[PDB]
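Reviewing the structure listed below.
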Amino acid sequence: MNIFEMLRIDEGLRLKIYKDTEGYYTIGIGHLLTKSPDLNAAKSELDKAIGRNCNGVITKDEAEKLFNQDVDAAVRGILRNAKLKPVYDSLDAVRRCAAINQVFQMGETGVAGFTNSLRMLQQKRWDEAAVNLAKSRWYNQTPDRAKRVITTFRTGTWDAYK
Ligand SMILES: CC(=O)OCc1ccccc1
């Protein structure tokens, strides 16, 4: 188990434009296209991302290419974020995957909301951090995925992904 296998489980793989858990046009392995309700706007974003006229459909290879880019960008974003970097660097390799997973799903706009969770993680107060992480819109809207990610943060094992 590694970050790619973990996110592949959590995000799935679909080769046609679909709506994510929030109702947003998405493709591949959780590649968000746009928050616009206009399918044509999503199709434009897709064509730009792939570099050809896709008409809303991609190949598995193309999905995996976007996924490589998205994971890379998620990790690098963490390192470029003054709040996230020290916490990330304090973590072991398995808990780092939980961090990448959460950033991949949520982006960085809500980082400040997780200030207390982040502190508890840096302090290695794992059970306390897990309790705090669940007190969130994130947990309530995607509880089974959040439970897996939280178990990963709590234990530093892959038990939730088997
Ligand atoms: C806001 C958040 O919890 O993103 C995940 C994370 C967790 C620990 C270190 C870096 C990023």
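Here the Cβ of each residue, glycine as well, is placed from N, Cα and C on the backbone.
As written in Swiss-Prot, here are the features:
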- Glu11: active site, proton donor/acceptor (ACT_SITE)
- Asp20: active site, proton donor/acceptor (ACT_SITE)
- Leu32, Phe104, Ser117, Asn132: substrate binding site (BINDING)
- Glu11 to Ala, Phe, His, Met or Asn: Complete loss of enzymatic activity (MUTAGEN)
- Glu11 to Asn: Loss of 84% of enzymatic activity (MUTAGEN)
- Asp20 to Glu or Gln: Loss of 99% of enzymatic activity (MUTAGEN)
- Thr26 to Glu: Complete loss of activity at neutral pH; covalently bound substrate (MUTAGEN)
- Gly30 to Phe: Almost complete loss of enzymatic activity. The enzyme is destabilized by 1.5 kcal/mol (MUTAGEN)
- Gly30 to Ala: Almost complete loss of enzymatic activity (MUTAGEN)
- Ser117 to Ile: 500-fold decrease in enzymatic activity (MUTAGEN)
- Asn132 to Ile: 5-fold decrease in enzymatic activity (MUTAGEN)
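Overlay of Swiss-Prot feature records on the structure.
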residue : record                 : CB count, 10 Å
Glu11   : mutagenesis position   : 20
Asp20   : mutagenesis position   : 17
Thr26   : mutagenesis position   : 22
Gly30   : mutagenesis position   : 21
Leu32   : substrate binding site : 18
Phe104  : substrate binding site : 23
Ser117  : mutagenesis position   : 22
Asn132  : mutagenesis position   : 18
Open item on the list: Looking at the recorded positions listed here (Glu11, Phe104, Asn132), whose Cα lies nearest to that of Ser117 (mutagenesis position)?
Closed with: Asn132
Task: Within 10 angstroms of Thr26 (mutagenesis position), Cα basis - recorded positions out of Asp20, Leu32, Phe104, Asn132 - done: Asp20, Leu32
Open item on the list: Just to be sure I understand: of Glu11, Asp20, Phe104, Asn132, which recorded positions have a C-alpha no more than 10 angstroms from the C-alpha of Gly30 (mutagenesis position)?
Closed with: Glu11, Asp20, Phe104
TODO: Would you list, in sequence order, the mutagenesis positions among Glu11, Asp20, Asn132 whose CA lies within 10 Å of the CA of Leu32 (substrate binding site)?
DONE: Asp20
Open item on the list: Need the DSSP three-state call for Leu32 (substrate binding site) to compare against my parser.
Closed with: strand
Task: Shortest C-alpha distance to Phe104 (substrate binding site) - which of the mutagenesis positions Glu11, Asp20, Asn132 - done: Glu11
TODO: Just report the maximum Cα pair distance in Å for the recorded substrate binders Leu32, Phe104, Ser117, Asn132, no decimals.
DONE: 27
Open item on the list: When DSSP is mapped onto helix/strand/coil, what comes out for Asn132 (mutagenesis position)?
Closed with: helix
